[PDB]
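Participant: Quick one: structure below, then a few questions.
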Amino acid sequence: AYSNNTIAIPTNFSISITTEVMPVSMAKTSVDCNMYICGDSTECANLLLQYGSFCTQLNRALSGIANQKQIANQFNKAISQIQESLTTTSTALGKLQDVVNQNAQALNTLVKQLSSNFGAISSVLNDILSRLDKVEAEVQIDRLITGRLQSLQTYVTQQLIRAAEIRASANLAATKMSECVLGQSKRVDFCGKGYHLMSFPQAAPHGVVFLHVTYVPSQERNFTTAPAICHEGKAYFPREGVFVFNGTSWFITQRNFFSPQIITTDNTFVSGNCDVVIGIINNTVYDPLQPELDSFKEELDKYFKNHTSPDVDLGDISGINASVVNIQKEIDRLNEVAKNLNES
Amino acid sequence: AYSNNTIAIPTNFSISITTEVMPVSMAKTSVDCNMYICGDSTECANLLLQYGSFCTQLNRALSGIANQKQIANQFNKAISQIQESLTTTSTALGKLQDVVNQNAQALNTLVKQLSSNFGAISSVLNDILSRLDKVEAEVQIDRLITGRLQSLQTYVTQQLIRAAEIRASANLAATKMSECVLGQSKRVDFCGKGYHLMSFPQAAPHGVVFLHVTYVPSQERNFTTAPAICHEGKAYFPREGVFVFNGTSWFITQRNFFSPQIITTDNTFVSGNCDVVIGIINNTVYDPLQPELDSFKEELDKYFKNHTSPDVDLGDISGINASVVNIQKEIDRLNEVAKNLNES
Amino acid sequence: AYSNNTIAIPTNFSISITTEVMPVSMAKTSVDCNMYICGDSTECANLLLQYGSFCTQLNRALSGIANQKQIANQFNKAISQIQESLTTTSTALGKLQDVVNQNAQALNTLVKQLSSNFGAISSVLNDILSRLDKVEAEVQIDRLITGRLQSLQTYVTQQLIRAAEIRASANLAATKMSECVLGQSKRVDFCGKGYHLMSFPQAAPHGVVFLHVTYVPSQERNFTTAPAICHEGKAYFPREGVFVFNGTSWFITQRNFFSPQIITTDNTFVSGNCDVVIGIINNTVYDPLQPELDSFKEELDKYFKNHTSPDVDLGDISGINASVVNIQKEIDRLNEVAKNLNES
Ligand SMILES: *[C@@H]1O[C@H](CO)[C@@H](O)[C@H](O)[C@H]1NC(C)=O
Ligand SMILES: *[C@@H]1O[C@H](CO)[C@@H](O)[C@H](O)[C@H]1NC(C)=O
Ligand SMILES: *[C@@H]1O[C@H](CO)[C@@H](O)[C@H](O)[C@H]1NC(C)=O
Ligand SMILES: *[C@@H]1O[C@H](CO)[C@@H](O)[C@H](O)[C@H]1NC(C)=O
Ligand SMILES: *[C@@H]1O[C@H](CO)[C@@H](O)[C@H](O)[C@H]1NC(C)=O
Ligand SMILES: *[C@@H]1O[C@H](CO)[C@@H](O)[C@H](O)[C@H]1NC(C)=O
Ligand SMILES: *[C@@H]1O[C@H](CO)[C@@H](O)[C@H](O)[C@H]1NC(C)=O
Ligand SMILES: *[C@@H]1O[C@H](CO)[C@@H](O)[C@H](O)[C@H]1NC(C)=O
Ligand SMILES: *[C@@H]1O[C@H](CO)[C@@H](O)[C@H](O)[C@H]1NC(C)=O
Ligand SMILES: *[C@@H]1O[C@H](CO)[C@@H](O)[C@H](O)[C@H]1NC(C)=O
Ligand SMILES: *[C@@H]1O[C@H](CO)[C@@H](O)[C@H](O)[C@H]1NC(C)=O
Ligand SMILES: *[C@@H]1O[C@H](CO)[C@@H](O)[C@H](O)[C@H]1NC(C)=O
Ligand SMILES: *[C@@H]1O[C@H](CO)[C@@H](O)[C@H](O)[C@H]1NC(C)=O
Ligand SMILES: *[C@@H]1O[C@H](CO)[C@@H](O)[C@H](O)[C@H]1NC(C)=O
Ligand SMILES: *[C@@H]1O[C@H](CO)[C@@H](O)[C@H](O)[C@H]1NC(C)=O
Ligand SMILES: *[C@@H]1O[C@H](CO)[C@@H](O)[C@H](O)[C@H]1NC(C)=O
Ligand SMILES: *[C@@H]1O[C@H](CO)[C@@H](O)[C@H](O)[C@H]1NC(C)=O
Ligand SMILES: *[C@@H]1O[C@H](CO)[C@@H](O)[C@H](O)[C@H]1NC(C)=O
Ligand SMILES: *[C@@H]1O[C@H](CO)[C@@H](O)[C@H](O)[C@H]1NC(C)=O
Ligand SMILES: *[C@@H]1O[C@H](CO)[C@@H](O)[C@H](O)[C@H]1NC(C)=O
Ligand SMILES: *[C@@H]1O[C@H](CO)[C@@H](O)[C@H](O)[C@H]1NC(C)=O
Ligand SMILES: *[C@@H]1O[C@H](CO)[C@@H](O)[C@H](O)[C@H]1NC(C)=O
Ligand SMILES: *[C@@H]1O[C@H](CO)[C@@H](O)[C@H](O)[C@H]1NC(C)=O
Ligand SMILES: *[C@@H]1O[C@H](CO)[C@@H](O)[C@H](O)[C@H]1NC(C)=O
């Protein structure tokens, strides 16, 4: 750089109060989560019970801010053969009576007690449906609560960052009530704008209101300005000074205004050369270090189950029919032989 | 303002060391989530596996801090009619045998294989109950984990805000090891209280302990003090000075103590008027901008299912009975005719 | 402390530009959650719909940054007794016909309509399985989303803390464009290293690049240095000075270099004693107040259900058999009597 250029250097001034305000404390922002999250749907209050005791410690942080007898005997034999036949028929039909009734008893057993199986399975199935739907409903609510929860946590983080700004600004308030009040700071546009004379401190709800009695340049000039000059391979350093003309005569003044005092030997300092030392750059950087998230595919497929299956539950188990008898020609010929028997 | 008032202005001093401490670094607070979240219930460790790799990158941020033959033939015909009748009866009862046994075979089919249907449905229903209860249990755990998780995330946010305060305070430490150590700062109650002479820097675990050799006013006076005076519609500005009396004679002194030097022309600066310039107010404010959350009603009713339904599962399907035969008068009259047949 | 020691005090200087950079603003880091959370698995986008409107307000904060007739008649009576017997048999077998067919009708009723019960229960059971597996899948996804969500919320918190550092650093930029530009700050190694002469401000994308024309000590000496001396139980205070020798003769100089001006009476100030005032320690501390989390055992066992149960669903309800008739000796003797009847 090194070059002579021009800085507005003040000529005539004026009084100037400043009256700046800088906050020092914070309200105890005890924010209820149950109100910020939840407005209605008492269900939400039933589920945020299960969400920890997060709001307590959250507001703990926020609080910590602030020849023819042959016929007779033979057909008598035949009649006792018919006697054999009909006692035989009584045997058959008694067996049929007990077994057809036993299979009907098994039928009643199945019907009654298998209705009871239907009743048990149907009640269990309805309760499965009920609690499945409770799971569905509350799970959707939990999605919504979790998003709204991290929004609230962002609210609290925003609040804490404000609390940190307020703490550092109160440190600046303590430093200014040191220097501006209990001293006359020789710093341009600090302790209010212009050149500080005295400051008047006064309180506020959460601030410290300053009343800086200062003075500002009412009148000046765009005037030439040189940091250092190199006559002889040889630099010149104005102690508490800046190289200035009067219309082309090199003088050195104060910075605050110019009564252009002549170049002495004492106020100038000298280097044996005019060799610039190059300085270091680029401070105040911070690395965030929030590094990386991979896919859902990696994250999921480490820890995941697909896990489905249908049933079978055949039902052709039912589907086999009942064959029947519908014959009655036996009854027909039976009663027609009964006609024949009453005939002769 | 502008008015003459009174500031304690120092008279006699005393030596004063200060010995302040300002931290510069932080411990590597590698906080395990599995310990801060989880203390017991290995179940919790089974579920926090599924909770991402959040704790890794979380501690990455925290790490980045640091004639009578008629009879014979006719009744022989009738006897063969009875032969027809009993072969006919054999036909009927064989049909009944096969069909009653077939309906019993269908009954055994239903009983065996429909027990197998009950076994399949009951095992599936128990597994439905099992995994439903796993869902219920782990879902409640997930509520609790999510609340405790955001409490941990608040812990980390609190920690990072401390890290930011430490970084800015270490910037102040670098600035004070510049000015207090390598210079004699002309700043009241900076570089320790009082007026700095020299500071002695020394290390600490995570701080830089200063030893500010300063000097403080042991003796002073509540004494009158004026910023500027307006004789002639015309202001007066003491350069490095403050208007002071000796008991009513206007002098201007240093701020640091008063040897009340007389009003010169050079130390006073003058405005042509006494016109206050009014200054700007109210800096250092930040807008949080955390704006808004609506109801659960809006948020929910965009994306929600109620979604319930019962079954029917009739059971009168069972409830139709089995009619029976319980008659035996046929057997009674049958064996009584058998008595009659053995009679004659 | 109080002791005479040695500070490098400058002798000959050199010009030195500094060229430091301090950022003042931030890019509008409108970070999409749907990209930072979600990369693939459109399912994830189906579930993050249910996760509030968190990303909107999240980026609202981030945006707010920037003889043989006896025989005839008697056996005619017996023949009508057989007529009674076979009409009686017709009665029995008609009753058996209707009842065996009725129990078969009940069997068909059970088979058809109980297949319909199996169909209803099986379809409901498959849908239970389906939506249970949807619950399982999406619940695991919600674990993963919640962990990745708080990682994103940590990203945003990290970003906001950077925004606070940038706001305070821009306050330092405003203070340096006050003092370094519009003044000549008498502060060592502030407004760039060395001793400030003038600074040249120039813009940047998000910074304010300074060009501090300063001057640094090219040449100096480790030289003795005393804060205060106690001849007579009586201290000595060099105003804008430091006690210095020339090779053992006590002088007081400037801090910036040494032309060792003689000890006057005016530049030294005096205490009547040599009594050190001890100062206060250990500022800039903040209490985090993130206090406490108890066990899962406390947190859980306040609000938790274990809640399991099996079924019974007997199945011996089926398991009772069907007894049968398999007899046919009646048919055998029946047709053998039919042989006997056709004989005679
Ligand atoms: C400014 O600096 C130049 C050298 O760059 C010098 O020759 C000149 O005399 C200086 N003054 C003016 C008024 O240009
Ligand atoms: C010179 O004065 C003008 C007045 O209009 C103002 O722009 C500024 O003070 C100076 N101009 C420059 C530095 O370009
Ligand atoms: C600067 O110096 C004198 C005295 O201040 C002034 O009168 C004159 O106009 C200027 N120029 C010179 C001496 O060349
Ligand atoms: C640098 O120091 C030496 C030491 O005697 C002195 O002779 C010389 O004048 C100094 N240089 C300047 C420019 O003052
Ligand atoms: C300052 O440092 C950052 C580090 O990321 C770099 O990107 C930037 O280019 C540097 N500034 C200049 C002017 O090179
Ligand atoms: C297995 O999981 C993947 C993961 O997206 C998904 O497509 C589906 O639920 C399952 N089945 C198949 C065939 O991918
Ligand atoms: C009725 O009987 C059989 C038994 O094997 C069954 O499979 C089928 O459905 C029916 N038979 C027909 C319709 O011919
Ligand atoms: C059947 O025969 C009997 C005698 O065997 C006699 O009463 C009559 O002729 C017939 N009818 C009735 C109804 O008895
Ligand atoms: C204070 O200011 C008033 C004007 O407000 C002036 O008359 C007076 O002389 C000053 N001094 C004292 C000691 O009151
Ligand atoms: C005047 O001195 C008293 C001493 O008790 C003290 O309150 C303060 O220094 C002054 N009082 C004021 C300014 O009200
Ligand atoms: C203030 O000035 C003189 C000299 O310091 C002092 O003796 C006198 O008492 C004071 N008052 C006057 C001169 O009215
Ligand atoms: C203001 O500047 C003019 C310019 O010559 C000068 O005459 C006047 O004395 C100045 N005013 C004061 C109060 O110094
Ligand atoms: C400072 O600005 C804030 C902006 O919200 C305002 O509320 C407050 O009233 C201002 N201060 C004064 C003293 O008016
Ligand atoms: C539909 O959802 C609402 C939402 O609170 C709730 O009352 C219930 O689960 C459902 N039914 C009715 C009738 O509101
Ligand atoms: C048994 O039979 C009928 C079949 O239609 C059934 O509905 C009913 O329960 C029973 N009848 C009675 C008890 O009269
Ligand atoms: C039945 O009649 C037979 C001959 O027809 C004869 O043995 C007896 O009288 C009766 N009883 C028995 C048991 O046979
Ligand atoms: C340093 O201080 C001691 C007293 O501690 C004093 O006797 C001595 O003369 C001083 N100077 C040197 C050069 O040691
Ligand atoms: C004295 O000079 C040496 C030069 O090597 C350097 O270590 C430092 O400036 C001084 N040494 C100290 C203070 O121990
Ligand atoms: C310090 O003072 C004189 C004059 O600066 C110097 O010549 C001498 O060497 C020193 N020592 C004394 C006077 O003992
Ligand atoms: C302290 O103040 C008194 C008041 O007159 C004065 O006599 C004495 O000299 C002062 N002490 C010092 C060391 O100046
Ligand atoms: C500073 O205060 C903290 C408060 O926790 C304390 O632990 C520490 O020991 C103090 N420093 C010293 C040097 O005692
Ligand atoms: C009850 O809950 C506990 C909690 O860990 C767990 O062991 C299990 O799920 C249940 N049963 C028993 C016997 O503990
Ligand atoms: C078949 O009949 C009975 C009915 O009580 C049933 O309990 C059992 O399983 C069978 N009886 C046997 C195998 O003896
Ligand atoms: C049975 O007897 C009838 C007459 O009663 C006669 O036709 C024959 O002898 C026998 N066989 C058949 C097939 O009728």
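Sequence positions for chain C are given in Swiss-Prot numbering; the residues included correspond to 688-753, 901-1178, in order.
The way this entry was determined, per its header, is electron microscopy, 3.9 Å.
Heads up, the Cβ atoms here are built off N, Cα and C, so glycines get one too.
Heads up, here are the entries from Swiss-Prot:
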VARIANT   C:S701 to L  In strain: Isolate SZ3
VARIANT   C:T743 to A  In strain: Isolate SZ3
VARIANT   C:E999 to G  In strain: Isolate Shanghai LY
VARIANT   C:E1132 to G  In strain: Isolate Shanghai QXC1
VARIANT   C:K1163 to E  In strain: Isolate GD03 and Isolate SZ3
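Looking at the shown structure, what environment does each listed feature sit in?
Facilitator: DSSP classifies C:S701 (variant position) as strand under the three-state reduction.
Counting only residues at least six positions away in the same chain, no Cβ atom sits under 8 Å from the Cβ of C:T743 (variant position). According to its DSSP assignment, C:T743 (variant position) is helical.
DSSP classifies C:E999 (variant position) as helix under the three-state reduction. In this chain, none of the residues that are 6 or more apart from C:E999 (variant position) has a CB less than 8 Å from its CB.
Secondary structure at C:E1132 (variant position), as computed by DSSP, is helix.
C:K1163 (variant position) falls within a helical segment according to DSSP. Packing around C:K1163 (variant position) is summarised by its Cβ count: 10 other Cβ atoms lie within 10 angstroms of its Cβ, all protein chains included.
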Participant: Name, in order along the sequence, the variant positions among C:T743, C:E999, C:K1163 with a Cβ closer than 8 Å to any chain B Cβ.
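Facilitator: Contact set vs B: C:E999.
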Participant: Which of the variant positions C:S701, C:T743, C:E999, C:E1132 have a Cβ less than 8 Å from any Cβ in chain A?
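Facilitator: Checking chain A against the variant positions, the residues within range (Cβ-Cβ under 8 Å) are C:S701, C:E999.
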Participant: Since 147 residues are absent from the deposited coordinates between C:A753 and C:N901, report the CA-CA separation in Å as an integer.
Facilitator: 141
Participant: Most Cβ neighbours within 10 Å: which of the variant positions C:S701, C:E1132 is it?
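Facilitator: Of the variant positions C:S701, C:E1132, the most buried by Cβ count within 10 Å is C:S701.
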Participant: Rounded to a whole angstrom, what is the C-alpha distance between C:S701 (variant position) and C:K1163 (variant position)?
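Facilitator: So the Cα of C:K1163 (variant position) lies 138 Å away from that of C:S701 (variant position).
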